[PDB]
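**Student:** Sharing a structure below in structure tokens format, with a few things to ask.
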Amino acid sequence: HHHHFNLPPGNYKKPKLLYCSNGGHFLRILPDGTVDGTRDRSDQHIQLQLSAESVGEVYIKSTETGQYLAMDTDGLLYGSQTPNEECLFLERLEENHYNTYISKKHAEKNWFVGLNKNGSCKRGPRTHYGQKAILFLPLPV
């Protein structure tokens, strides 16, 4: 392990919105594979279904398009049509409250799913422990 194992409560029974407190955006996976954030709660591409592949390891899937959140070799988030190694994230509790998602493939480099204040996703290398960009709160759909 390169990371701790404090896990968030909650479960995977229902879909969720992943709210980023940095700029107040919901994580969004667009039909064309683009990933970003939006403040529009009525958006149809922010509803996500998470599932556990191993304890603490999850897939994050768009319920609208079926795409999986994935982080590529250069650290960019994208929507994948099929599940692959880039789609697994280590879901952890952070600051005793939030959920963070570390790329399993790039876990040794501490690359996280994160949104900037303007709603753009952060590239893996630009993320790190301690940022507000990596803190999410799962909300009901």
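One-based numbering along the chain as shown.
A Cβ is built for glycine as well, from the same backbone N, Cα and C atoms used for every other residue.
Grabbed the feature section from Swiss-Prot, which reads as follows:
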type    : residues                            : note
BINDING : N22                                 : heparin binding site
MUTAGEN : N22 to A (Swiss-Prot position 33)   : No effect on integrin-binding
MUTAGEN : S103 to A (Swiss-Prot position 114) : Decrease in LRRC59-binding
MUTAGEN : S120 to E (Swiss-Prot position 131) : Decrease in LRRC59-binding
MUTAGEN : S120 to A (Swiss-Prot position 131) : Decrease in LRRC59-binding
MUTAGEN : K122 to R (Swiss-Prot position 133) : No effect on LRRC59-binding
MUTAGEN : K122 to A (Swiss-Prot position 133) : Loss of LRRC59-binding
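Can you tell me where each of these features sits in the structure?
**Tutor:** Under the DSSP three-state reduction, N22 (mutagenesis position) is assigned to coil, being neither helix nor strand. Listed in sequence order, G114, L115, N116, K117, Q131, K132, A133, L135 are the same-chain residues at least 6 apart in sequence whose CB falls under 8 Å from the CB of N22 (mutagenesis position).
For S103 (mutagenesis position), the count of additional Cβ atoms within 10 Å of its Cβ stands at 25 [all protein chains shown].
The Cβ neighbour count for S120 (mutagenesis position), using a 10 Å radius and every protein chain shown, is 14.
In the three-state DSSP reading, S120 (mutagenesis position) counts as coil.
When Cβ atoms from all protein chains are considered, those within 10 Å of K122 (mutagenesis position) total 21, not counting its own.
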